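Each remark here refers to the structure printed beneath this line.
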Amino acid sequence: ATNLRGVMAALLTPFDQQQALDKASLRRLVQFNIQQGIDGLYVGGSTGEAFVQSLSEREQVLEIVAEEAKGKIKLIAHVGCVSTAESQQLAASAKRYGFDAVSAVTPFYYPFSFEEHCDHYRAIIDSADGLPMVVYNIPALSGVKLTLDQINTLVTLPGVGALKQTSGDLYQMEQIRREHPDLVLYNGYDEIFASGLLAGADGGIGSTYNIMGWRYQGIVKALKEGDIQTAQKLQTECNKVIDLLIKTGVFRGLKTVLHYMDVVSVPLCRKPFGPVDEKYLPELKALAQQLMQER
Amino acid sequence: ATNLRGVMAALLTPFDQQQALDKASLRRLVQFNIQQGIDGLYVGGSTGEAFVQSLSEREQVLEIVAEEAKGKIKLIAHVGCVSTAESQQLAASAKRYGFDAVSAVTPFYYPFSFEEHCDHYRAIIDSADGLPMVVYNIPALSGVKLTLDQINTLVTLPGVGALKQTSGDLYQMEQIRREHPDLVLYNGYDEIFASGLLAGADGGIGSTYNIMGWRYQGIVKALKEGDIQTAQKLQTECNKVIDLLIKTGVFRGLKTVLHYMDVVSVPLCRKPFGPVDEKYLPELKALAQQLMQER
Amino acid sequence: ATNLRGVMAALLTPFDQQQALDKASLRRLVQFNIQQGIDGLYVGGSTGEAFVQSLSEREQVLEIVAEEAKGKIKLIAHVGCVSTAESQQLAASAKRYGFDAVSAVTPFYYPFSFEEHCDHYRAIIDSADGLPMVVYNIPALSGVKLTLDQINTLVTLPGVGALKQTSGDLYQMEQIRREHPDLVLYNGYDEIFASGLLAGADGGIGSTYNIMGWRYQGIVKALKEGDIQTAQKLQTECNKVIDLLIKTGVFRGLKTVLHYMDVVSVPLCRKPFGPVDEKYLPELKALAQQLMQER
Amino acid sequence: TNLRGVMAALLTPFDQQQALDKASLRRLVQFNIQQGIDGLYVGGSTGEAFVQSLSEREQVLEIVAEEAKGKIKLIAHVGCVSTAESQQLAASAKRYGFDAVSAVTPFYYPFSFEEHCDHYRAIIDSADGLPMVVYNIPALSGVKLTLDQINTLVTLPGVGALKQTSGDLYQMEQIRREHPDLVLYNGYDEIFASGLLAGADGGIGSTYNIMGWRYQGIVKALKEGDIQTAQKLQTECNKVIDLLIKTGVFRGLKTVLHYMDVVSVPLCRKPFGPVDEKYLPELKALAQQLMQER
């Protein structure tokens, strides 16, 4: 659990024209993130298109990322599946590969009781064989709505070392910080990062950090130095980008920017995601050029 | 020979004590359904625990069910995955095994545009090579809320032969029947089956048909003969059972009933589903005895 | 008719060009409903535009409708307001005017505990001085989402004699009938009337009954006689009308049809409701003619 | 001269028979002024307006103006579901000398967005020059507006501000980015510091009645770049809000105000019930702590 606090990018999974893993672009993207100063990578989560990959495909990505980055930056393996046994297989693999921590989204589609969710985390923690667990709360995508008391119980389970909080409820963010002063608490919605840190988060995990992670590190520094205006300006600039990416489709817009930066060979997401509408390419090319000039 | 209208059980997947497929119990369950007069089986859907199975495990179940039932009753293979490519693999297997139709839940977890959903169905229909597609609308589990205009577009795509409507909105059920007089329209919530037929459904697919399918066939017969009192009485009896299964957990309560009926050897669902609370066993054993006396 | 069961129109409130009550048109509408063979009127509910009327305006309508219909058909006074004291004033007026029952929507806007809801009903029942209470459950408009156990507690409060169930959940409709075999249970969504009766409602209250109440009485008779086909055909015709009224705006579309039927002098609703888009007048006039010819 | 600032959403004190307690209303207005509040928002949810008649709401507007006009800013929430009723209140607010009017999106019945716009235009007409504060509170009204709809509302002729009772701080930043000079009040007290950081330039809140100075302290701390002080103050506000949500907010606030010798009888109007007596020790202890701090 060596310090898990920080700004960590939710890594994308590059694919080739036939939708297979593009290993060389994966390695390039890991190195690009390290080069840009990110504190760590969250691998195999929503942003990595894990839910449109098989288990073996997810392991393959975890293995390659560890080869490229173990020892250089922190690595968190998102091993969550609806199935507990599948999540356990991935957690055992993350341990074999040398990750620093594992994480799992609350299992979705079928409704499960809170006790069932707790037992699922406990089983995954057991298979992780010592790697701390990062509980992942993302009600918008999972459809699982936890109460504060439920979140408190999950984060206090033996073996849990952090919470990735993908919720826009900043009253709840403050309540979680108040109940757990030492908890590693990652803000999950990039578009509210500055407000999330002010409410109590102490870092973040996000998809847009792959192209402008230094802006989020800039907001952490600005808030630490009491430079409110610089923090607001950086968040505003991040939000102009996020508005565009929500229009284009976020993962595919990010991959398109990284393709214009010569990091990702083919900017496609796996079906059923479609391609980026060509009407957005002028904006995406201009953003890539701007970000390359900036840093 | 090609009629998909009717009362079709959503098949459960029996597991052994190690959570692996119990083939002998799967075969016994297929035969049990055929013996109760079911019109067909919907295989590999929610009820079959498809979302906690691998693709190979799903194909294994499809293959075994076709060995046991092809030619005896209608067989619909639910081949839907979040991934379009995985769904295409299962659609081609369903055609090789001789299923009568395929079906796919709207892809979930990630938000997809309506056009993305339409292209996902078109791709699966291409891979089903002749087997009609049953569009599957289940907003409560998938999180995908389609408008009536969107449902109308989906059910008119070339190659779509039916709609499994797991919605309790019976105004929408009537509107779909009025716009598509010839559409095979399956009521998906067993607890409103009689009302759903009255609103316009011409059959149903449901999990509880595994243990009392003859009651739903009885409701169809009663409404056809104008016997409202018998239809209401049968629906009331089904709802007394559904109330219990919602308290126990539906799939595991059904597997438990089937275990007492000597069909399923071990009644467990896959983790994260937990076991049935022992406090409910008296009622489940009594229900198994009552249903056996009725059949 | 020594009970409250039946088909009761939710009465509209006609206004003149200045948006003040049009007494002559209100009397014509009450008589028009009686001529259709309606069993009663539900007055001062959503459909009478009560929530854009003052307490004295609501009282005025109650007084006039009792003058016109007391002793001819059943009269239920919806007296509900957010305030308990205001609801009590209208309940006392309804008793003085000779209504057969009072009714109150669950108080809305502010969240109230279930105990507070129960106390609100008890206080209104005290002021109603013997008139039975019709609990009114309409989650879509009120924002109040009651559980089945809470509905069961409300309908068994002392002095409660019926439930107006404006919910499209027909599983809950059947559960309420199963728990309360003798309860007067009105189906609230006109577009699912036939299915609501099949699920357990024993009558209905609806806005569209003002222009075609004989159709809903026809559905009750058809189901009683086991003529499923006629019930379905009548429900389909009602739903073709409801589809139109939802496009035009329901209260104003209904008022416009009644204007073409020579009942309502000026078909306006009160701001913020706007007027009917002129493009819909031909369809509304054609409908009035169709209904007048059908009678 | 502007409407930016920290404004308390005023409570309406009642006597034991649920009628307006005028003397307690006047004491509460002066108590807010003494706390350094910038203005009062009168006749909104917090004032129990939706369980008051039009005449009762006018009466409160009149008394508050008598007590505070010319001392602090006054915003009259005149919204009703009915447009004509809202117009009557707007005309009264102008007669009494309020600085602005405000109206919640009409609720209960679903209205089209054009109908909402026409409702605000009619109220603005009757307000006869007073600026309109659009009030977006989806959790209570049930009206869910898109960002484009909010942009259209805040740019209607005569609109001068938006009370944003939404915890979506991405939308808060988007509104600030689209309208740099808009008066934008944070509506959820428990996220005030984060709301100002996202773009709000003030706030309107029910809890300001008992600790308004803490919210002014957060505004000052952020302006001076003292993040830790802002966070510590928000944390203290949230420990209080956690309690008030357990006790019931309006009645808990009135009970604290009663222990502060401001409100004679702390009841809310039915259907609100009384404060569970198990919570009185905590409420009295809070009143004592606030008076000592203050």
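Using Swiss-Prot numbers, chain A covers 2-296, in order.
Heads up, header says this was done by X-ray crystallography, 1.5 Å.
Using the three backbone atoms N, Cα and C, a Cβ is placed for every residue, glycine included.
The Cβ of A:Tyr137 (active site, proton donor) has 25 other Cβ atoms within 10 Å, all protein chains considered. Classification of A:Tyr137 (active site, proton donor) by DSSP places it within a strand. Look at Swiss-Prot and you will find A:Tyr137 tagged as active site, proton donor, backed by a curator's inference.
Here the Cβ of A:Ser208 (aceneuramate binding site) has 23 other Cβ atoms within 10 Å, regardless of which shown protein chain they belong to. The aceneuramate binding site annotation in Swiss-Prot covers A:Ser47, A:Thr48, A:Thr167, A:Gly189, A:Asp191, A:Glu192, A:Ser208.
Residues annotated as pyruvate binding site in Swiss-Prot: A:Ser47, A:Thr48. Every protein chain shown contributes to the tally, and the Cβ of A:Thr48 (aceneuramate binding site) ends up with 23 other Cβ atoms within 10 Å.
DSSP assigns A:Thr167 (aceneuramate binding site) to coil in the three-state reduction, placing it in neither a helix nor a strand. A:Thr167 (aceneuramate binding site) has a Cβ environment of 24 other Cβ atoms inside 10 Å. Feature annotation from Swiss-Prot assigns aldehydo-N-acetyl-D-mannosamine binding site to A:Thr167, A:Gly189, A:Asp191, A:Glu192, A:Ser208.
DSSP assigns A:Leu142 (mutagenesis position) to a helix. Sequence-distant neighbours of A:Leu142 (mutagenesis position) (same chain, 6+ apart, CB under 8 A from its CB) are A:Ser47, A:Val106, A:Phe109, A:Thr167. Under the heading of mutagenesis, Swiss-Prot lists A:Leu142 to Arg and annotates it as follows: Changes substrate preference. Maintains much of its original N-acetylneuraminate lyase activity, but shows a 19-fold increase in condensation of L-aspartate beta-semialdehyde (L-ASA) and pyruvate.
What Swiss-Prot notes for the published mutagenesis of A:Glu192 to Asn is this: 6-fold higher specificity for dipropylaminocarbonyl-substituted derivatives. Counting every protein chain shown, 25 other Cβ atoms lie within 10 Å of the Cβ of A:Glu192 (mutagenesis position). Under the three-state DSSP scheme, A:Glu192 (mutagenesis position) falls in the helix class.
A:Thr48 (aceneuramate binding site) carries a helical DSSP state (H, G or I). Annotation for A:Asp191 (aceneuramate binding site): spatial neighbours A:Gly205, A:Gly207, A:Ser208, A:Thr209, A:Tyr210, A:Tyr217, A:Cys239, A:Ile243, criterion Cβ-Cβ under 8 Å with sequence separation of six or more. Within 8 A of the CB centroid of the aldehydo-N-acetyl-D-mannosamine site residues A:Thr167, A:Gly189, A:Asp191, A:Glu192, A:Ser208, the other residues of that chain are A:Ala11, A:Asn188, A:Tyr190, A:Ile193, A:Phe194, A:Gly205, A:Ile206, A:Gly207, A:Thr209.
The aceneuramate site is defined by A:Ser47, A:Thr48, A:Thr167, A:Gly189, A:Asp191, A:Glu192, A:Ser208, and by the 8 Å test on Cβ atoms against their centroid, the other residues of the chain that qualify are A:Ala11, A:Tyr190, A:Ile206, A:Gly207, A:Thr209.
The two recorded residues A:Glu192 (mutagenesis position) and A:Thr48 (aceneuramate binding site) have their Cα atoms spaced 16 Å from each other.
A simple way to gauge crowding: the CB of A:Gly189 (aceneuramate binding site) has 27 other CB atoms within 10 angstroms, across all the protein chains here. Using a Cβ-Cβ cut-off of under 8 Å to chain D, none of the recorded positions A:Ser47, A:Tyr137, A:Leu142 qualifies. All protein chains included, A:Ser47 (aceneuramate binding site) registers 23 other Cβ atoms within 10 Å of its own Cβ. When the C-beta distance to chain B is held to under 8 angstroms, the recorded positions A:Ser47, A:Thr48, A:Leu142 reduce to A:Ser47, A:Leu142, listed in sequence order. Between the CA atoms of A:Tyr137 (active site, proton donor) and A:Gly189 (aceneuramate binding site) there is a gap of 9 Å.
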